Amino acid sequence: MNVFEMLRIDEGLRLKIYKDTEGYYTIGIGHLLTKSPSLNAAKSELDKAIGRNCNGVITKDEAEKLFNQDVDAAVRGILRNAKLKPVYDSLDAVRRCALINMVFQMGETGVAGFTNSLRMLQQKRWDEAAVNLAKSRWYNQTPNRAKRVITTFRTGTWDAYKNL
């Protein structure tokens with residue numbers, strides 16, 4: 001299993017503009033288009049992102065292209081962030097995938113706010129960090145996805161996804 005397959009499981013694939021769990025306009029593999037209420041603002045962002053008039057719909061290829069960009073941007077963002085990088089560097093390969101996942105879902109800024117949890121992961125206190133991470137809006141809003149990520153940080157294996 002790799003980060004791509006992991007995220008594809010967590011986000012799903014949708015070829016037509018859709019609303020995410022927070023009610024935002026999204027397309028493809030979890031690609032946020034806008035936080036704006038206007039479907040029109042969304043279709044506009046979409047066309048700008050793809051480079052064609054899409055009329056709210058994209059091909060598999062287009063979705064995968066966006067996905068490749070988003071994962072790359074997530075990784076580079078972690079590597080450039082002063083709070084994130086040291087954590088990332090301290091982790092093993094699977095746990096690294098877990099942090100990429102959180103950053104892809106909630107942005108760098110959002111993850112950087114998990115001060116205490118970050119400190120625990122850095123210290124390799126797996127159990128403690130898992131309990132701390134669960135005390136968040138993140139966990140309460142998307143509990144099954146959060147549990148999958150949390151288990152990944154906890155165990156250092158792909159067990160939570162081997163099911164799926």
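Just so it is clear, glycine is given a Cβ too, placed from its N, Cα and C backbone atoms.
Quick look at what Swiss-Prot lists:
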- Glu11 to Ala, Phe, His, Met or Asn: Complete loss of enzymatic activity (MUTAGEN)
- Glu11 to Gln: Complete loss of activity (MUTAGEN)
- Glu11: active site, proton donor/acceptor (ACT_SITE)
- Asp20 to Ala, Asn, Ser or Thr: Complete loss of enzymatic activity (MUTAGEN)
- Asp20 to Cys: Nearly no effet on specific enzymatic activity (MUTAGEN)
- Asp20: active site, proton donor/acceptor (ACT_SITE)
- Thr26 to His: Facilitates transglycosylation more effectively than hydrolysis; covalently bound substrate (MUTAGEN)
- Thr26 to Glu: Complete loss of activity at neutral pH; covalently bound substrate (MUTAGEN)
- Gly30 to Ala: Almost complete loss of enzymatic activity (MUTAGEN)
- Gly30 to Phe: Almost complete loss of enzymatic activity. The enzyme is destabilized by 1.5 kcal/mol (MUTAGEN)
- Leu32, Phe104, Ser117, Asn132: substrate binding site (BINDING)
- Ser117 to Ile: 500-fold decrease in enzymatic activity (MUTAGEN)
- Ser117 to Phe: 10-fold decrease in enzymatic activity (MUTAGEN)
- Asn132 to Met or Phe: 2-fold decrease in enzymatic activity (MUTAGEN)
- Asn132 to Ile: 5-fold decrease in enzymatic activity (MUTAGEN)
Which mutagenesis positions are spatial neighbours of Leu32 (substrate binding site) here, meaning Cα within 10 Å, out of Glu11, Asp20, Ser117, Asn132? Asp20
Candidates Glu11, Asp20, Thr26, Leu32, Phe104: member of the recorded positions with the richest Cβ shell (10 Å): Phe104
Once the DSSP letters are reduced so that anything not helix or strand counts as coil, what is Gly30 (mutagenesis position)? coil
Minimum Cα separation from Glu11 (mutagenesis position), reported as the residue among recorded positions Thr26, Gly30, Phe104, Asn132 that achieves it: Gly30
Between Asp20 (mutagenesis position) and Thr26 (mutagenesis position), the C-alpha gap once rounded to whole angstrom: 6
Looking at the recorded positions listed here (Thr26, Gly30, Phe104, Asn132), whose Cα lies nearest to that of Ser117 (mutagenesis position)? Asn132
Secondary structure of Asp20 (mutagenesis position) (DSSP, helix/strand/coil): coil
When you measure from the Cβ of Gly30 (mutagenesis position), how many other Cβ atoms are you left with inside 10 Å? 20
If you count Cβ atoms within 10 Å of each one, which of the mutagenesis positions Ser117, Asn132 comes out on top? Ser117
Nearest to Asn132 (mutagenesis position) in three-dimensional space, by Cα, is which of the recorded positions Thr26, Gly30, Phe104? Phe104
Nearest-integer angstrom distance between the alpha carbons (Cα) of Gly30 (mutagenesis position) and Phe104 (substrate binding site): 9
Report, in whole Å, the straight Cα-to-Cα distance of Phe104 (substrate binding site) from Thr26 (mutagenesis position). 13
